[PDB]
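Right, one structure below, let's go through it.
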Amino acid sequence: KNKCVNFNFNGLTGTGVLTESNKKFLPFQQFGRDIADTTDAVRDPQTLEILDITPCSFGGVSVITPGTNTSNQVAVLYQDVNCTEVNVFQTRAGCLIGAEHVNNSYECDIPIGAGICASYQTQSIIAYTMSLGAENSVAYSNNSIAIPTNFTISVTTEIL
Amino acid sequence: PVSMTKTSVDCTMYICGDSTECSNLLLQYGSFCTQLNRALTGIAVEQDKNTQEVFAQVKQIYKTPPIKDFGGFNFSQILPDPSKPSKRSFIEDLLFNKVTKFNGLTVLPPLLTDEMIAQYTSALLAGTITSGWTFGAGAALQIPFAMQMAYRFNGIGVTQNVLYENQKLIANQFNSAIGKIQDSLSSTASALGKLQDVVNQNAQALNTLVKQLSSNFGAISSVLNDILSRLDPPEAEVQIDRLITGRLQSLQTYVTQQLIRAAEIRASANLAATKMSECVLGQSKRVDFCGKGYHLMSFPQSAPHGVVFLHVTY
Amino acid sequence: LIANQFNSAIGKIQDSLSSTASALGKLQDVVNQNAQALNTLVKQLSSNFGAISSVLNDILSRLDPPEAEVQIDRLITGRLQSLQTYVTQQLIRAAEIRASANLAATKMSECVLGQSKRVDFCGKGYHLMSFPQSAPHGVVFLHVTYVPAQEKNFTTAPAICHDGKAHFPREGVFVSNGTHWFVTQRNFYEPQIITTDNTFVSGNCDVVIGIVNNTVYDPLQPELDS
Ligand SMILES: *[C@@H]1O[C@H](CO)[C@@H](O[C@@H]2O[C@H](CO)[C@@H](O)[C@H](O)[C@H]2NC(C)=O)[C@H](O)[C@H]1NC(C)=O
Ligand SMILES: *[C@@H]1O[C@H](CO)[C@@H](O[C@@H]2O[C@H](CO)[C@@H](O)[C@H](O)[C@H]2NC(C)=O)[C@H](O)[C@H]1NC(C)=O
Ligand SMILES: *[C@@H]1O[C@H](CO)[C@@H](O[C@@H]2O[C@H](CO)[C@@H](O)[C@H](O)[C@H]2NC(C)=O)[C@H](O)[C@H]1NC(C)=O
Ligand SMILES: *[C@@H]1O[C@H](CO)[C@@H](O[C@@H]2O[C@H](CO)[C@@H](O)[C@H](O)[C@H]2NC(C)=O)[C@H](O)[C@H]1NC(C)=O
Ligand SMILES: *[C@@H]1O[C@H](CO)[C@@H](O[C@@H]2O[C@H](CO)[C@@H](O)[C@H](O)[C@H]2NC(C)=O)[C@H](O)[C@H]1NC(C)=O
Ligand SMILES: *[C@@H]1O[C@H](CO)[C@@H](O)[C@H](O)[C@H]1NC(C)=O
Ligand SMILES: *[C@@H]1O[C@H](CO)[C@@H](O)[C@H](O)[C@H]1NC(C)=O
Ligand SMILES: *[C@@H]1O[C@H](CO)[C@@H](O)[C@H](O)[C@H]1NC(C)=O
Ligand SMILES: *[C@@H]1O[C@H](CO)[C@@H](O)[C@H](O)[C@H]1NC(C)=O
Ligand SMILES: *[C@@H]1O[C@H](CO)[C@@H](O)[C@H](O)[C@H]1NC(C)=O
Ligand SMILES: *[C@@H]1O[C@H](CO)[C@@H](O)[C@H](O)[C@H]1NC(C)=O
């Protein structure tokens, strides 16, 4: 139990983590399935024990890299996996390795996701909560107005 | 609706469930798998861009002053409650309440968190209330709210004096209307149907994808492990090929529908971004672009996978 | 000054484009997407799809018609599917481009051929005029806008009380430097002495909230005295 194993119950192959289950199987019920109709519980043949089958932890691997031009140093994100299952920082995106978490917030450079962005800075890859922008309190008053005394003609480029 | 759930399907896992025999056969089908992954990734990135387009339209994170002397107009309901964990307004909370894997398909979290979207909407509203339309154009220039409203009245064609003389009445009518908004959202869920529909469509599509795994497609067993355990590799290959053909087709169907669906969402997001600019950041003279009536101002509220605009009209 | 500011800004446009390539990313992306799709299409010809050989000539060179047909069928099924995938993605991609083209046409009409009051539609600022430049598989718009540069705090009043009558500005806003009240237009500071021609009179002082007391000059009175 509690290990990723290749199990075989009565010629039923599968790979999963077997755990003691709390499911209320009725005496006749051989094995349990799911919402999706996926087998997720078994009654042991040699023992009257119900075992929940959890698929072995899998996740996508994303490599956070500043250009190779810039640096060959890389950070790896293991998506939706706990860090135990694998500069190690746990984000809502997944387990981030190779990046130093920094408190200071910066504009998002490389989006790791869930509000966390990475960049290459003085060097090492760093992970930070992205800043939305410079906080400003407008000088609002019931009798105060701000009128521009000058102007700037500005040309900006839109590409379609 | 501004965005969808970013969804990623590893086809080599979906099609063949950690089976090598199957994976080798899948190779013969070419780069079909890579192309599917690429398509879905494109959609996911587009979703993040959609949200940025609508919400991040504000130069700075403007904050409303502690003294809310807005000439009797009351915005407490649409302005955030700091007391709450996420700094969301009362109306945003109602909206959030209203709206309601192991097979290789996972959900990627959106780049901006709900709290960040709420901060962006708070910045927009603070800019709108304190500085009028000036924050869109440049540096937010403070103007008293009752005088800002008078300019907006000049915009629709009514003289400034009308607002000043009827200021108390207009403020009361405004406050009352916001009250009614609260009531409508609390009373009926149907109001957020557009958002719900988007959620439901994505859920149905994924449910269908998962169910298609149970289809045999003419193989002896839908379970890939059963085929391998019962048959020798030469014989198994034929049955596995049928499963592969069926599963790959099922996933192509899914990806294509999602591409089409994403395009529909992107159009809505583009519209939401255009309304954020011409309606929240300005006063639209376009008819019915910003609510039925003569548009005065409008206030954005974050909603799950969407934006809600409260259009004040005359 | 405006001409200089304009000329300077065009100078900066040249510099930006000359320096950084990333600026034309949207156009490049379109090119890249179409190239990847075609590259994929060509590579799928190398896929066997379960046939003995991906090469069609090899199949018929090695096998007699009855057997060859089976192998060819697999290749056909695979290749036809590959091409259907390509065409479908292209249809979807074309529709995305058509949307952009419609937007470019709309901006051509409302931004170059006119002056847009739609906000942000023609660039961040108050749109003045815009100029189109052809680009590969695209268009580039140089949006000239007006942005207020420098600003100053002034105390303001909705109206002024003269002789128990309330004066509101015809166009403009009342401002006070601290001692004297003037009427300026909202977008640029040009204070003018508050006069009957700068203001219209509606009602009385009592109903208006925030009304201040300032003399309203009548131009006619001196002329009568003279
Ligand atoms: C409005 O801003 C312009 C700059 O855009 C100011 O012009 C500058 O004036 C100073 C003082 O003579 C010079 O040193 C700069 O060379 C000028 N710049 C340009 C581009 O001409 C102008 O003086 C400003 N006016 C106000 C109201 O301050
Ligand atoms: C704006 O209106 C709201 C809604 O009536 C007021 O909020 C209420 O405040 C009182 C205390 O003054 C409480 O008893 C209510 O429970 C509050 N209601 C809600 C739902 O927030 C708000 O105080 C008013 N603000 C102004 C400026 O008058
Ligand atoms: C014009 O505006 C509204 C339209 O419904 C009404 O305003 C009411 O006026 C009465 C009497 O002054 C008040 O007691 C109510 O509180 C107001 N109601 C609202 C909706 O705010 C009324 O029909 C008209 N009022 C005037 C001032 O002409
Ligand atoms: C605000 O501007 C007004 C108008 O320029 C100023 O009033 C003038 O003050 C100067 C210097 O004392 C006099 O020479 C003028 O005769 C005044 N003009 C008027 C219209 O009476 C006023 O002093 C300025 N106040 C501040 C705070 O700078
Ligand atoms: C604006 O001027 C009017 C008229 O002089 C002021 O009203 C007077 O206020 C004083 C003090 O309360 C009273 O003694 C007078 O009887 C009032 N006269 C009238 C006709 O009402 C008003 O207070 C002034 N307001 C400001 C801003 O100074
Ligand atoms: C053999 O079967 C009996 C069934 O009651 C069971 O008690 C016992 O544990 C089994 N032994 C093995 C080999 O597990
Ligand atoms: C790295 O980037 C710089 C700036 O774009 C460029 O000039 C240089 O050629 C690049 N070098 C490599 C290794 O590509
Ligand atoms: C990892 O597991 C621990 C212990 O159960 C839990 O507290 C934590 O929330 C988990 N984190 C992730 C990334 O799921
Ligand atoms: C960053 O924040 C954490 C608390 O979450 C703290 O342990 C650490 O000291 C901080 N970094 C500094 C102050 O360098
Ligand atoms: C206006 O006044 C407030 C309060 O004194 C100040 O913080 C703000 O910087 C002022 N703005 C300008 C443009 O002078
Ligand atoms: C503005 O608010 C102050 C208190 O902060 C109040 O005394 C004053 O009467 C108000 N003035 C206007 C312009 O209504």
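Going by Swiss-Prot, the residues shown for chain A are 535-620, 641-676, 690-727, listed in order.
Determined by electron microscopy, 3.1 Å, according to the entry header.
Quick reminder: no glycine exception, Cβ is built from N, Cα and C everywhere.
Here the residue is the original one, but Swiss-Prot notes a natural variant at this spot, A:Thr547 to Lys: In strain: Omicron/BA.1. Looking at Swiss-Prot, you'll find the natural variant A:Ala570 to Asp noted as follows: In strain: Alpha/B.1.1.7. Under the heading of natural variants, Swiss-Prot lists A:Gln613 to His and annotates it as follows: In strain: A23.1. Here the residue is the original one, while Swiss-Prot reports the published mutagenesis A:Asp614 to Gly with the comment Increase of pseudotyped VSV particle production ex vivo. Increase of viral load in hamster upper respiratory tract. Produces more infectious particles when cultured in primary human epithelial cells; increases replication and transmissibility in hamsters and ferrets. Annotation of the natural variant A:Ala653 to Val in Swiss-Prot: In strain: 19B/501Y. According to Swiss-Prot, the natural variant A:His655 to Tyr carries the annotation: In strain: Gamma/P.1, 19B/501T, 19B/501Y, Omicron/BA.1, Omicron/BA.2, Omicron/BA.2.12.1, Omicron/BA.2.75, Omicron/BA.4, Omicron/BA.5, Omicron/BQ.1.1, Omicron/XBB.1.5, Omicron/EG.5.1. Under its mutagenesis annotations, Swiss-Prot gives A:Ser673 to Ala the following note: No effect on O-glycosylation by host GALNT1. In Swiss-Prot, the entry for mutagenesis A:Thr676 to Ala states: Partial loss of O-glycosylation by host GALNT1. The structure shown retains the original residue. Here Swiss-Prot describes A:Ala701 to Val as a natural variant; the accompanying note says: In strain: Beta/B.1.351, Iota/B.1.526. Natural variation at this site is recorded by Swiss-Prot as A:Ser704 to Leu, annotated: In strain: Omicron/BA.2.12.1.
Location within the structure of each feature annotated in Swiss-Prot.
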| residue | record | DSSP (3 states) |
| --- | --- | --- |
| A:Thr547 | variant position | strand |
| A:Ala570 | variant position | coil |
| A:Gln613 | variant position | strand |
| A:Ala653 | variant position | coil |
| A:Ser673 | mutagenesis position | strand |
| A:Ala701 | variant position | coil |
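Taking Cβ-Cβ distances under 8 Å and a sequence separation of 6 or more, the neighbours of A:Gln613 (variant position) in its chain are A:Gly593, A:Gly594, A:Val595, A:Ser596, A:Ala647, A:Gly648. Distance between Cα atoms for A:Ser673 (mutagenesis position) and A:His655 (variant position): 11 Å, as a whole number.
Sequence-distant neighbours of A:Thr676 (mutagenesis position) (same chain, 6+ apart, CB under 8 A from its CB) are A:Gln690. By the criterion of other Cβ atoms within 10 Å of the residue's own Cβ, the least surrounded of the variant positions A:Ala570, A:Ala701 is A:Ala701.
Applying an under-8 Å Cβ distance to chain B, the recorded positions A:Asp614, A:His655, A:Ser673, A:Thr676, A:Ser704 reduce to A:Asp614, A:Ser704. Taking the Cα atom of each, A:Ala570 (variant position) and A:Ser704 (variant position) are about 51 angstrom apart. Reported as a whole number, the C-alpha separation between A:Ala701 (variant position) and A:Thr547 (variant position) equals 57 Å. Spatially, by CA atoms, the recorded positions A:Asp614, A:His655, A:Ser704 include one closest to A:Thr547 (variant position), and that is A:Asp614.
Using a 10 Å Cβ-Cβ cutoff, A:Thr547 (variant position) registers 15 neighbours. Counting every protein chain shown, the number of other Cβ atoms lying within 10 Å of the Cβ of A:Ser673 (mutagenesis position) is 19. Within the group of recorded positions (A:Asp614, A:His655), the Cβ with the highest number of other Cβ atoms inside 10 Å belongs to A:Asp614.
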